[PDB]
Amino acid sequence: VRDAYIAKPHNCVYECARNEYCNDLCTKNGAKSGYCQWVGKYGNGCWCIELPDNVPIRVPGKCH
């Protein structure tokens, strides 16, 4: 498992303003929990704790 921003195609974060939305989306994908986290290089995205290894995460690069 890993703590990271969960990703949607192609290498994009799930935009957010509310922590509960991210907790819902993260735990629905098998993570322990999650919250909304600002990142300059990406803005606000959902950050998941204990996300399963097989779930795609944001890595450096361009969202497209």
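Numbers in chain A come straight from Swiss-Prot, and the residues shown are 20-83, in order.
Per the header: X-ray crystallography, 1.7 Å.
Note: Cβ is positioned from N, Cα and C throughout, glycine not excepted.
Here's what Swiss-Prot has on this protein:
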| type | residues | note |
| --- | --- | --- |
| DOMAIN | 21-83 | domain 'LCN-type CS-alpha/beta' |
| MUTAGEN | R21 to E | 2.5-fold decrease in toxicity to mice, 1.6-fold decrease in activity on Nav1.5/SCN5A, and 22.3-fold decrease in activity on insect sodium channels |
| MUTAGEN | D22 to N | 1.4-fold increase in toxicity to mice, 1.4-fold increase in activity on Nav1.5/SCN5A, and 3.9-fold decrease in activity on insect sodium channels |
| MUTAGEN | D22 to A | 1.3-fold decrease in toxicity to mice, 16.8-fold decrease in activity on Nav1.5/SCN5A, and 7.5-fold decrease in activity on insect sodium channels |
| MUTAGEN | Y24 to F | 25-fold decrease in toxicity to mice |
| MUTAGEN | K27 to D | 118-fold decrease in toxicity to mice, and 250-fold decrease in the binding affinity for insect sodium channels |
| MUTAGEN | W57 to G | More than 50-fold decrease in toxicity to mice |
| MUTAGEN | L70 to G | >47-fold decrease in toxicity to mice, loss of activity on Nav1.5/SCN5A, and 233.3-fold decrease in activity on insect sodium channels |
| MUTAGEN | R77 to A | Complete loss of toxicity to mice, and complete loss of affinity for insect sodium channels |
| MUTAGEN | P79 to A | 1.1-fold increase in toxicity to mice, 5.8-fold decrease in activity on Nav1.5/SCN5A, and 20.4-fold decrease in activity on insect sodium channels |
| MUTAGEN | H83 to K | 1.9-fold decrease in toxicity to mice, and 11.5-fold decrease in the binding affinity for insect sodium channels |
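Taking the features listed in Swiss-Prot, we show where each one sits on the structure.
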residue	record	Cβ within 10 Å
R21	mutagenesis position	12
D22	mutagenesis position	13
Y24	mutagenesis position	23
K27	mutagenesis position	13
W57	mutagenesis position	11
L70	mutagenesis position	23
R77	mutagenesis position	21
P79	mutagenesis position	7
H83	mutagenesis position	7
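Using a 10 angstroms CA-CA radius around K27 (mutagenesis position), the mutagenesis positions that qualify from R21, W57, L70, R77, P79 are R77. Taking CA atoms as the reference points, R21 (mutagenesis position) and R77 (mutagenesis position) are 12 Å apart. Taking H, G and I as helix, E and B as strand and the rest as coil, DSSP gives the domain 'LCN-type CS-alpha/beta' (21-83) the counts 10 helix, 27 strand, 26 coil.
Of all the mutagenesis positions in the list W57, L70, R77, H83, the shortest Cα-Cα distance to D22 (mutagenesis position) is found for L70. The separation of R77 (mutagenesis position) from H83 (mutagenesis position), Cα to Cα, is 12 Å.
Relative to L70 (mutagenesis position), the mutagenesis positions with Cα atoms inside 10 Å are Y24, the candidates having been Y24, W57, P79. Distance from the CA of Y24 (mutagenesis position) to the CA of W57 (mutagenesis position) is 10 Å. On a Cα basis, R77 (mutagenesis position) lies 6 Å away from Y24 (mutagenesis position).
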